[PDB]
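Reviewing the structure listed below.
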Protein chains: 2
Amino acid sequence: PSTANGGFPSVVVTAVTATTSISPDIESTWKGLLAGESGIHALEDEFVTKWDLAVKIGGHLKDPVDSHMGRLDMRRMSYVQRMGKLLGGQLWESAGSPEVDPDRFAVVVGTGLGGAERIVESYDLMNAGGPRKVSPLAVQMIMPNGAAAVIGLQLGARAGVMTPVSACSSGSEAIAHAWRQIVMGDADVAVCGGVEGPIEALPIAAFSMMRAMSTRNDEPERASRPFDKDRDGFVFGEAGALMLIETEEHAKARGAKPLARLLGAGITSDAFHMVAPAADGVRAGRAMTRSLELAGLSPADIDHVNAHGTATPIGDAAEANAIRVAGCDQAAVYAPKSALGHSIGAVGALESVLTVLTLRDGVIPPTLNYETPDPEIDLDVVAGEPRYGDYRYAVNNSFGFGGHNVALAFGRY
Amino acid sequence: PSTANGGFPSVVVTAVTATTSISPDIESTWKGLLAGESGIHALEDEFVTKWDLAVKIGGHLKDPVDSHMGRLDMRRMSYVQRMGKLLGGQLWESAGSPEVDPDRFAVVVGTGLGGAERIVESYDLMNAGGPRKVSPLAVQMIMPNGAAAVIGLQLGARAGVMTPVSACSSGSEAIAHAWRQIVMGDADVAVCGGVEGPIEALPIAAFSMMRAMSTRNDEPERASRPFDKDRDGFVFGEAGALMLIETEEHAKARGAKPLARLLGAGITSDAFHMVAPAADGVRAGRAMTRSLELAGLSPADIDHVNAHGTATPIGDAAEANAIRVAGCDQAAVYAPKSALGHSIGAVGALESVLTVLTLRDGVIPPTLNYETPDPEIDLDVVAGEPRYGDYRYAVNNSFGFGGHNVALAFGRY
Ligand SMILES: CCCCS(=O)(=O)Nc1ccc2cnn(C)c2c1
Ligand SMILES: CCCCS(=O)(=O)Nc1ccc2cnn(C)c2c1
Ligand code: NA
Ligand code: NA
């Protein structure tokens, strides 16, 4: 059974929304990327100087979430819940605010951590003034399922509200599970993607102590260098992204113009290391292959790969092998983290949206800072200027800390 | 397409393990439940007196997790990761330490929050001595996928390692996603269940401030009263539980004796309120109905319902209506939280293990403290003494905060 042979129903993407370090509008982010713009700049936050952080570069949201948040929302929601509500409403507006059947409507939103800022706040409030100072809203804000719950409550999703956690692959895995919920018959329509918290001292400190982050502080826009010889780790780039997916029949019934097709989703694991990807990239490649199997495609059909491309030395090397294992080494490769950075749980979702626009507009943006290619890798990396091309099919890769491999297979409508 | 009509492959439960407030051995916990034992006692912890908490009753694990943990594990892992390692090894040994194909082996372990203690630790450390005092493993310990990532690395699962966060239904949802992974053909064997943190002052404060918790401190063992007229909220009971599921062919090939059959799983949502369940129980009942559709069963086939049964006035009323909607109100109902309390993300997995043991031994333990029937409920609640029977099929219910509904359909082997 596959999408090609009619074993699974046809699933199409009908709307996308995203907020990034370049722009709060996905179509503006897309234009910026095509122009070779970067969202990564020098961090001017006071916490950088306070702690004298080794990492002084980051990509803040161009339009911060809380600028669209009144006092009420600031009191009753965690940050990721607030981002979810914002993106949830924008997405629904862009889809024409359709009246769908709630019992056939599901929500699957991934996240890296959850409402962690409310944990420390409640911790502090209890330490200072005792258990009565902990809010009765604390549980619903802290719980990592909260963002998905807020969106499901907002839009009225009654065919399931799910939250997969797989670190960097959470946003892509969310879309994978949304696809599954539809193809198994549990829903006809689904909002899916990923949300994540902002850059701060403690996140910077924590990830910096892993020694996986770039420290090229003097040249922020040149710091993130996926598949480049002079790469020194990943760069934080704040993001949130959701897409609306549904059966082609459902889309056709309400007159929705599809942006792209979601043909298959592959989920595998390494069982190798807690934070480092497997060097051979076999299991990561198997995730790509599995998505092709479910889509009913062969590697030869894959014209484009939106790479995970963290810019860690071992990460990019592993992925290069992974693509080769999947037999997609002839595909045109893009590494959006070169310009948008790493948004952890949201990044798989943001990059899935980018893959949809690639297929829609038939153009791949240039991978920034790809000046001196790494001799070992040997990939067809799109760079210099955007590459216009006849892209029929694409695979979006997302590989998370813990050994989590998610591959999504998309097709041009 | 169903399990009955051969649409899905036959999936069987071949091994179980759990640590509870009654015992570290699942077979001993099971005997205790049949004898009418309770794991809920007066909390002798210092934080109870220190803060003068409204709740002074809880069920700590009989055998603490850390009593099996050395110095490396205590510094390199979070609590839920440590619980995961322990139960992971115990399950594998109970299964006969089989040599499975890692590429067809998956792990799905749910949890409520994650390595939350390491967040407040990192926060305190950084505030005291700056960013360099934060642990290098802070990220891999804090990340909520960490428990599942530990177990997948421990046992060598390469067909996917996933963590669903669904609050009270996390453990059940994990089994649900494990079932899905096997039936869609991505794996043949799967370790699945749930883990959760211990009882502490802040967890108590957070849940008790919602007025969700029982305050019957004078009589700890009589506090948790699911479906009883005089019920006043849930009681904390620490737990962790995992089960080994696999296809019947795979089980037969290695000579593994099945304990029960996993026939189907239904996942729906309320989209009603952030913490309160929907009064009508319609979507909760649809979760039950969906598990039957996929199992290939009818409501008449269901002889047993392992209820969510938290003992909240609102929660039990909703579940009573949900069972009516599913057409399962003539089924024999058991509420294990009466004796084992609420373990949040692990409780759905624990009660799935209890459902398996019920179908294996053909006996339902008594629902503790069910003395005065509530007029509104009108359920056949097993109480006073255990009820023996040739039980053919059972449905395990989990309805978590956020409106997440998971129903698991089990069958006698
Ligand atoms: C730009 C992505 C990095 C953020 S993180 O990976 O540390 N997750 C994260 C999640 C929630 C909150 C709330 N406050 N903060 C600071 C958070 C951080
Ligand atoms: C017995 C179930 C209640 C625990 S909870 O729902 O508050 N989750 C939880 C998870 C992790 C940790 C670590 N320390 N602590 C205290 C934790 C607590
Ligand atoms: Na990607
Ligand atoms: Na149950």
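Residues displayed in chain A correspond, in order, to Swiss-Prot positions 4-416.
From the backbone N, Cα and C atoms, a Cβ is placed for every residue, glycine too.
Around A:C171 (mutagenesis position), a 10 Å sphere centred on its CB holds 27 further CB atoms from the protein chains shown. For A:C171 (among others), the entry in Swiss-Prot reads active site, for beta-ketoacyl synthase activity, with the evidence type sequence analysis.
Its Cβ placed at the centre, A:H311 (active site, for beta-ketoacyl synthase activity) has 32 other Cβ atoms within 10 Å. Feature annotation from Swiss-Prot assigns active site, for beta-ketoacyl synthase activity to A:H311 (among others); the stated evidence is sequence analysis.
The Cβ of A:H345 (active site, for beta-ketoacyl synthase activity) lies under 8 Å from the Cβ of A:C171, A:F237, A:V238, A:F239, A:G240, A:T313, each of which sits 6+ residues away along the same chain. As annotated by Swiss-Prot, active site, for beta-ketoacyl synthase activity applies to A:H345 (among others).
Per Swiss-Prot, domain 'Ketosynthase family 3 (KS3)' is recorded for A:11-415.
Among the mutagenesis results in Swiss-Prot, A:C171 to A has the note: Loss of activity with hexadecanoyl-CoA. The residue drawn here is the original one.
For the mutagenesis experiment A:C171 to Q, the note given by Swiss-Prot reads: Mimics structural changes caused by acyl-enzyme formation. According to DSSP, A:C171 (mutagenesis position) sits within a helical segment.
Here the residue is the original one, while Swiss-Prot reports the published mutagenesis A:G269 to S with the comment Increases resistance to isoniazid. Sequence-distant neighbours of A:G269 (mutagenesis position): residues of the same chain at least 6 apart with a C-beta under 8 Å from its C-beta are A:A179, A:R289, A:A290, A:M291, A:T292, A:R293, A:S294, A:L295, A:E296, A:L297, A:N408, A:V409, A:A410, A:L411, A:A412. A:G269 (mutagenesis position) carries a strand DSSP state (E or B).
The annotation that Swiss-Prot gives for the mutagenesis experiment A:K340 to A reads: Loss of activity with hexadecanoyl-CoA. Secondary structure at A:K340 (mutagenesis position), taken from DSSP and collapsed to helix, strand or coil, is helix.
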Original post:
Roughly how many Å separate the Cα of A:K340 (mutagenesis position) from that of A:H311 (active site, for beta-ketoacyl synthase activity), to the nearest whole number?
Top reply: 8
Subject >> Number of Cβ atoms other than its own within 10 Å, given for A:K340 (mutagenesis position) >> reply: 28
Original post:
Going through the recorded positions A:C171, A:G269, A:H311 in sequence order, which have a CB under 6 Å from an atom of ligand 3?
Top reply: A:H311
**OP:** May I ask you to report the DSSP-based helix, strand or coil state of A:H311 (active site, for beta-ketoacyl synthase activity)?
**Re:** coil
Original post:
What does DSSP assign A:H345 (active site, for beta-ketoacyl synthase activity), in three states?
Top reply: strand
